[PDB]
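Have a look at the structure below before the remarks.
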Amino acid sequence: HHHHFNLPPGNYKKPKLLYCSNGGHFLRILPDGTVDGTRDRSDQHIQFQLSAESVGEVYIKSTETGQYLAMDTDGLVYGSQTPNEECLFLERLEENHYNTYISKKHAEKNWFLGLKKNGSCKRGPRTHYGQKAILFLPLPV
């Protein structure tokens, strides 16, 4: 409805690393529910299992902790113990080659998952189409 329907090729069979081209960080969910990015490919918190709820709608779950990636009412990204409406993301292709993740709940506001150059997660309203922060590359684990 609010967005296009260009989808990336299937990547749910195996777990993946979500590499942000912005600052070259791997998305990470820490045990305490903290979300950020790290350049350390050896980190035990950067592996995710993605799954499709509906076509183009996914859950992003940490294989290490079982936490679900989510974005709160104030646009803050966090790790959820249980899956909820804040956990659904619209997985879309971007710039013909990357994957972008739009908060389903806040889709009309164009709130995306994104990482700054310093490895910090961006707040929902600070994200927008056109930024490098929103571009991810699913990499093999």
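Numbers run from 1 along the shown chain.
Cβ from N, Cα, C; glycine included.
Lifted from Swiss-Prot, the feature list:
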BINDING   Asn22  heparin binding site
MUTAGEN   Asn22 to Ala (Swiss-Prot position 33)  No effect on integrin-binding
MUTAGEN   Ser103 to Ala (Swiss-Prot position 114)  Decrease in LRRC59-binding
MUTAGEN   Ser120 to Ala (Swiss-Prot position 131)  Decrease in LRRC59-binding
MUTAGEN   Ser120 to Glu (Swiss-Prot position 131)  Decrease in LRRC59-binding
MUTAGEN   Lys122 to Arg (Swiss-Prot position 133)  No effect on LRRC59-binding
MUTAGEN   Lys122 to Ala (Swiss-Prot position 133)  Loss of LRRC59-binding
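Overlay of Swiss-Prot annotations on the structure.
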| residue | record | DSSP class |
| --- | --- | --- |
| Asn22 | mutagenesis position | coil |
| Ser103 | mutagenesis position | strand |
| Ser120 | mutagenesis position | coil |
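Set side by side, the mutagenesis positions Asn22, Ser103, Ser120 differ in how many other CB atoms lie within 10 angstroms of their CB, and the most is found at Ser103. Residues within less than 8 Å, Cβ to Cβ, of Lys122 (mutagenesis position) and separated from it by at least 6 positions along the same chain comprise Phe112, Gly114, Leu115, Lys116, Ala133.
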